[PDB]
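Heads up: the structure comes next, in structure tokens.
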Amino acid sequence: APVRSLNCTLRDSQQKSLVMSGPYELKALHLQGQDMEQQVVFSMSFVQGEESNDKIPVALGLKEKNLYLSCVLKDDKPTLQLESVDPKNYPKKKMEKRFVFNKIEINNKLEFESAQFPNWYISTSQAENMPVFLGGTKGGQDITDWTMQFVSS
């Protein structure tokens, strides 16, 4: 396989899980029990890029769907979005920059920094059922730390 990938789920530091909002939006909320099945399963691909022992470039797509998280300027500000791609050309080792995130291992958690926009991270709100977004601040009110769970694939 050209590019290596692994399936996983993500949960923020407040233990909120991720679910599909509209066709192109992700939302975070406290889930438990049977509702767990509703959570989004990602296909994390290890792509080409600046690498380090604690910083690894990845692309995040939805498992079995030609939809990838992307970072673009929307209304003069870095913005997170789900982008549709040609199902025949993805995933690939050399992903366009907007699809690339630097997976950073901290204390015992993970942070996902946009390779395109330095110091902007995939974040969630403290509030229930709000969209997952790209935030440019750490240590504030918004959550930027995550944990990852591997799935049977």
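Residues 117-269, in that order, are what chain A shows, numbered as in Swiss-Prot.
The backbone N, Cα and C atoms fix where each Cβ goes, and this holds for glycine too.
Here the residue is the original one, but Swiss-Prot notes a mutagenesis experiment at this spot, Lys171 to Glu: Suppression of integrin binding; when associated with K-244. Markedly reduced activity; when associated with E-190; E-204 and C-233. Secondary structure from DSSP puts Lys171 (mutagenesis position) in a beta strand.
According to Swiss-Prot, the mutagenesis experiment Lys179 to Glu carries the annotation: Suppression of integrin binding; when associated with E-181 and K-244. Markedly reduced activity; when associated with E-181; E-190; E-204 and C-233. Following the DSSP three-state reduction, the secondary structure of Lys179 (mutagenesis position) is coil.
For the recorded site, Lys204 (mutagenesis position), the DSSP three-state label reads coil. Listed in sequence order, the same-chain residues six or more apart from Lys204 (mutagenesis position) with CB atoms under 8 A from its CB number zero; the list is none. Here Swiss-Prot describes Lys204 to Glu as a published mutagenesis experiment; the accompanying note says: Suppression of integrin binding; when associated with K-244. Markedly reduced activity; when associated with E-171; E-190 and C-233. Markedly reduced activity; when associated with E-179; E-181; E-190 and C-233.
Within the same chain, residues at least 6 positions away in sequence whose Cβ sits under 8 Å from that of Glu221 (mutagenesis position) are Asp170. The annotation that Swiss-Prot gives for the mutagenesis experiment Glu221 to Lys reads: Enhanced integrin binding.
On a Cα basis, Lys179 (mutagenesis position) lies 23 Å away from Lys171 (mutagenesis position).
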